[PDB]
Amino acid sequence: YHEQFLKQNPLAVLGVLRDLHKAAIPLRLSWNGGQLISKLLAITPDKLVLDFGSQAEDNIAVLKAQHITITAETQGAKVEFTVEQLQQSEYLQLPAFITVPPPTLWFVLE
């Protein structure tokens with residue numbers, strides 16, 4: 001993507017994630033081997049909580065992947081960032097992924 005759409009400092013990155021959480025649009029988690037549909041359930045300055053996919057084998061694959069690309073788009077605007085690790089946690093009595101904010105984020109307003 002054009003470098004125009006790059007968010008680099010942690011305040012700007014978190015600001016986009018806050019908007020993404022409130023918009024509550026679907027996310028796509030992609031790794032070397034597959035993809036699944038998720039959602040940003042919760043956000044703090046230190047953590048992201050992501051919904052499990054519907055297929056258990058996808059969630060297991062995503063828990064051992066070493067890089068995960070997260071995408072979300074609506075009305076011509078796309079969010080894209082990569083995290084290095086997801087772990088399994090709990091949220092509202094269901095399993096969930098936990099990760100941490102990326103150091104950079106793409107907010108592509110093409």
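All positions are counted from 1 along the displayed chain.
This deposition comes from X-ray crystallography, 1.8 Å.
In case you wondered, yes, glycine gets a Cβ from its N, Cα and C as well.
Quoting Swiss-Prot on the mutagenesis of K39 to D (Swiss-Prot position 42): Suppression of the pdeH disruption motility phenotype. Around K39 (mutagenesis position), the same-chain residues at least 6 positions away in sequence with a Cβ under 8 Å from its Cβ are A24, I25, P26, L27, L50, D51.
A mutagenesis experiment is reported in Swiss-Prot for this position, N59 to W (Swiss-Prot position 62), and the note states: Significant suppression of the pdeH disruption motility phenotype, less binding to FliG. Long-range neighbours of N59 (mutagenesis position) (same chain, six or more residues apart, CB within less than 8 Å of its CB): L36, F52, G53, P95, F97.
For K78 (mutagenesis position), the same-chain residues lying six or more positions away in sequence with a CB closer than 8 A to its CB are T71, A72, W106, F107, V108, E110. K78 (mutagenesis position) falls within a strand when secondary structure is assigned with DSSP. While the structure shown retains the original residue, Swiss-Prot records the mutagenesis experiment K78 to D (Swiss-Prot position 81) with this note: Significant suppression of the pdeH disruption motility phenotype, less binding to FliG.
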